[PDB]
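S.K.: Pasting a structure here, questions to come.
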Amino acid sequence: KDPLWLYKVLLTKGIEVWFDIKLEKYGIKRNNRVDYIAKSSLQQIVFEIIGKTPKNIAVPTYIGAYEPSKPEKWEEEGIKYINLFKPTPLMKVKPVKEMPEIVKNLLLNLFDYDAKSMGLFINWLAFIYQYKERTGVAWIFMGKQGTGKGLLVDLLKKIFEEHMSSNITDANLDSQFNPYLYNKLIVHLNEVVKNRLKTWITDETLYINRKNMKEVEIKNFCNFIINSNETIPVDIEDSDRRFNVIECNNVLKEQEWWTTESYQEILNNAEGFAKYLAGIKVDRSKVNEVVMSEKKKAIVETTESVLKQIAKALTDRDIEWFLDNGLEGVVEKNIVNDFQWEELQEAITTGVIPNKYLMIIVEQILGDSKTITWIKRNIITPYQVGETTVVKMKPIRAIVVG
Amino acid sequence: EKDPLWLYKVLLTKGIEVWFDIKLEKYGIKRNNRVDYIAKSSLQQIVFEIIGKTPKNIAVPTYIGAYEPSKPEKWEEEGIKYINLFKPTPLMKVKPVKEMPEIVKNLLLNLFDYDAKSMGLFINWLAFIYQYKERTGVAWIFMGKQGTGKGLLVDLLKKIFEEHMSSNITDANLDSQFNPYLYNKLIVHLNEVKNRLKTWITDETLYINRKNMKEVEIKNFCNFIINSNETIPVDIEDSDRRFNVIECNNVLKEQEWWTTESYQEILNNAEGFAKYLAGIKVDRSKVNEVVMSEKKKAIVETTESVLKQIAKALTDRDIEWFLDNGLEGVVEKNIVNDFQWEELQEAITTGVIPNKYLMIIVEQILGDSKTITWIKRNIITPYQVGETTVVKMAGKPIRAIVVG
């Protein structure tokens, strides 16, 4: 008669049930809680609610989708959708112009009373809180322990609730399942997958596999915060566009304002901090902004290969890089004359290096004797420094940069 | 039917509480302080035995199971209705006692080597777990040799906590795809993964995967006890706030008061020990307190990199660290005259070290000749010791590193 009678009677009781062809499960949405259950589970629910087990579930057929920018239901290309994003209490919160003070001292302690980066991080957080999109930039908090990184992720975890992943470590990565990425606005990882993570930052779609559900490709809303107590947590390239790095070495127990209860006082102020974020006026040009802090510049120049730097010093004829790396030791160990010591650095700046001097340079930077064949296949050829050639210096075989 | 909770009420008469758990799609049955999650066909076999008939529809409520000792047996938050899965074991509902049974006191004195401050700090930690039933964010590592009583202290606490404790979790259970040893536990004991464990101590939520149950995120109540007979059981940073370390080298067979029966006499005193913990006056400012015992400081400085210690010595211009590590050998091998041996130390103390001396210093500490490129890529640059630059000393322009 009416194939949606049960759907309507449960809506009166504030309960919205549909069938999700995509997962072959029934969706039930209660009081800011969306569950996916099998039919036999849903039949047990409606018997408790309406006193009878219908043999046929008279409910509509929607496609579940987690999109926080869209209505409770919408449709596109004829297929009708129902939304799986339901905000937690502390996202539906009245704005505030200024944040609770003990929360303000926690972040100031984290950012070392630097306003530009702390304000840039809060602008990033506020954007996630208000606009609920993927930013494509992640924040790495590192340094020492007891600095507040663990608290700020428990502070945000009370704000974002089910939409945040807390302390995902290699134990969950080794799992065949992906639950920490399914319908999340923030994903926290503890300690750090060099490319597995760098991809998640800018992916729109991930394959979500979770236990007793179909493996499904959903759109990606994850923003990553990464805590690490190692000196070099990840390999970062010099052209990077994904990572902001903040090193904090101020321990919270050693500060003026800290008590034992401050950990739970800061946590019991989650409402105030959420109300602050709700009131930030976001600058959308600076959510995907990364800055090259000298801690990040430190991570990059320890990470990038030394053979790459030799090749690029060779390319830019940067004699000053070689002498910063101790090339002048070649003369005090009398490997080279004072006459030949000026021919050798002439060869670097000139971009025409005889095989004789090519080995002298590489062996003094690297600290072991390398052959010309090795130098070409590990420094010259892969980084395209130049061509090995006969040059009229007598016929000297040299490499000409270019 | 008439009342879609008729069956629920009739089993409560027999003292039996059954619900349906939307979160696990299983039926929960709670009997005599012990909770099961079963399939529908199993629960129908249970109620047939109780009421003599098999209902077609299970007239029971729909709750969400949650393990929170702070909350009532049922409650609600938002519209969602909850039922509690924590039900304390007998020796948690027991009348306190002001003083501990004697044979249990000699074990803890023996474990802690008759030091009261550290033993009392551990009992204060235990008492907090017993009285307040929360996660402390601090773990205890018992170390040393074998027969000291650490294993017995774990069977003693396992009789108190029973179902709320995980006993002798080893590498076999970690390699399993399942997590049952962390599901609804107040104490978790590990026998003998540096970051997997350092995170569990301070996490609020774990993803619990168990055999025939859905993988589900639950609240974390675990406090960790760690036994190990290796000299360096874990890597500990100097700023650590999670670990207390106790090394014990008193074997119990070698002590005066020990007999064959002492092992099971201590075990038959679980009630007396539980009542003592119930009566401890807890100081909560000291439950998450960690102390750096001389064994912990050994673990820290065995673990931290030599390049980090060099980099920090360079930073603090601590000439005495270098000579503590034998830098003066540079003079006994006549690598250096008596005169640059004075430039080399003032170069360290001034924080301005010519490349010439920087390689001499590093080679005598590390024991192999390293290049300037290597020193910057592994000591200078990563720990931000300073900038390599041309500095004008005397008349020549000397390449140096300026600490700052």
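Sequence positions for chain A are given in Swiss-Prot numbering; the residues included correspond to 305-496, 507-707, 710-718, in order.
Cβ coordinates come from backbone N, Cα and C, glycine included.
Below, the features straight out of Swiss-Prot:
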MUTAGEN   A:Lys453 to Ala  Complete loss dCTPase activity
MUTAGEN   A:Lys525 to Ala  4x weaker dCTPase activity. Stabilizes the homohexamer form of the protein
MUTAGEN   A:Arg555 to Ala  7x weaker dCTPase activity
MUTAGEN   A:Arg556 to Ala  15x weaker dCTPase activity
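What's the neighbourhood like for each of these?
M.R.: Long-range neighbours of A:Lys453 (mutagenesis position) (same chain, six or more residues apart, CB within less than 8 Å of its CB): A:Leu414, A:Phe445, A:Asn541, A:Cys562.
Look at A:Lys525 (mutagenesis position): DSSP puts it in coil.
Contacts of A:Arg555 (mutagenesis position) defined by a Cβ separation under 8 A and a same-chain sequence distance of 6+ are given as A:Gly440, A:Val441, A:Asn602, A:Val604, in order along the sequence. Under the three-state DSSP scheme, A:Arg555 (mutagenesis position) falls in the coil class.
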S.K.: Just the number: how many Å between the Cα atoms of A:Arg556 (mutagenesis position) and A:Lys525 (mutagenesis position)?
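M.R.: Here the two Cα atoms are 31 Å apart.
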S.K.: Given the mutagenesis positions A:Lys525, A:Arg555, A:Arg556, which pass a C-beta cutoff of under 8 Å against chain B? Sequence order please.
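M.R.: Near chain B, the qualifying mutagenesis positions are A:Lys525.
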S.K.: I'd like to know which of the mutagenesis positions A:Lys525, A:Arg556 has the most other Cβ atoms within 10 Å of its Cβ.
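M.R.: Counting Cβ neighbours within 10 Å, the top one is A:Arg556.
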